[PDB]
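Colleague: For reference, the structure I am asking about is given below.
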Amino acid sequence: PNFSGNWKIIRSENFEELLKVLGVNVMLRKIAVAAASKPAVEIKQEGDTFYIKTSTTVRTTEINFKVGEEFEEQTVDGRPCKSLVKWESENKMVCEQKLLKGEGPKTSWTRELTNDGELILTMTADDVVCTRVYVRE
Ligand SMILES: CC(/C=C/C=C(\C)c1ccc2c(c1)C(C)(C)CCC2(C)C)=C\C(=O)O
């Protein structure tokens, strides 16, 4: 049950559709979609403590959190939110997000370590689901 490692993406689907439901104009979606197809992901895990750095040419995010403890991060479209991660199963964590200001689509994410050694990340916005699959570099 160790997510630690440097991960590279091998499959991504419905990412643009995700941004579309968030109301991002076409020009910006193009820039985001292009850069998001080549992320560099670093994860450091110790017990329930996580450090996840996701880097792209146009944006880098770093989150630090303890499963079960509320923290603050940003939605995919850059809006400040309060998040809470819980273990849904032994190798699957689910995160429920809550906007700090205003309204918007219900968003969340999940990260799961599969039995073949891969990592599946799913990001949701209302009914749209983006699936991203990684493998260690
Ligand atoms: C890599 C990844 C996600 C990458 C997302 C990127 C780059 C992204 C997302 C949204 C945006 C931008 C970039 C830029 C900066 C163009 C500004 C416009 C908005 C609409 C605010 C997820 C993962 O795989 O964990």
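Chain A uses Swiss-Prot numbers throughout; the residues present, in order, are 2-138.
Looks like X-ray crystallography, 2.1 Å, at least that's what the header says.
Just so you know, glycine gets a Cβ as well, placed from its N, Cα and C.
Feature list, courtesy of Swiss-Prot:
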MUTAGEN   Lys21 to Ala  Loss of ligand-induced nuclear import; when associated with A-30 and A-31
MUTAGEN   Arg30 to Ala  Loss of ligand-induced nuclear import; when associated with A-21 and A-31
MUTAGEN   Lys31 to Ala  Loss of ligand-induced nuclear import; when associated with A-21 and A-30
BINDING   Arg133, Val134, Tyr135  all-trans-retinoate binding site
Colleague: To the nearest Å, how far is the Cα of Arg133 (all-trans-retinoate binding site) from the Cα of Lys21 (mutagenesis position)?
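Modeller: Distance (Cα to Cα, whole Å): 17 Å.
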Colleague: Test of understanding: give the count of other CB atoms lying within 10 angstroms of the CB of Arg30 (mutagenesis position).
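Modeller: Step by step: centre on the Cβ of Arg30 (mutagenesis position), count other Cβ atoms within 10 Å, giving 17.
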Colleague: Give the three-state DSSP assignment (helix, strand or coil) for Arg30 (mutagenesis position).
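Modeller: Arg30 (mutagenesis position) sits in a helix per DSSP.
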Colleague: Would you list, in sequence order, the recorded positions among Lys21, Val134, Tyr135 whose CA lies within 10 Å of the CA of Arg30 (mutagenesis position)?
Modeller: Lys21
Colleague: Roughly how many Å lie between the Cα atoms of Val134 (all-trans-retinoate binding site) and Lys31 (mutagenesis position), rounded to a whole value?
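Modeller: Rounded to the nearest whole number, the Cα-Cα distance is 21 Å.
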Colleague: Which recorded positions, if any, among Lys21, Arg30, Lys31, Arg133, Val134, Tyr135 have a Cβ under 6 Å from ligand 1, given in order along the chain?
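Modeller: Once distances to ligand 1 are taken from each Cβ, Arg133 fall under 6 Å.
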Colleague: Does anything in the same chain, at least 6 positions from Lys21 (mutagenesis position), have a Cβ under 8 Å from its Cβ, and if so what?
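Modeller: Counting only residues 6 or more apart in sequence, the Cβ neighbours of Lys21 (mutagenesis position) under 8 Å are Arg30, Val129.
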Colleague: Let me know how many other Cβ atoms fall within 10 Å of the Cβ of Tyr135 (all-trans-retinoate binding site).
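Modeller: A count of 21.
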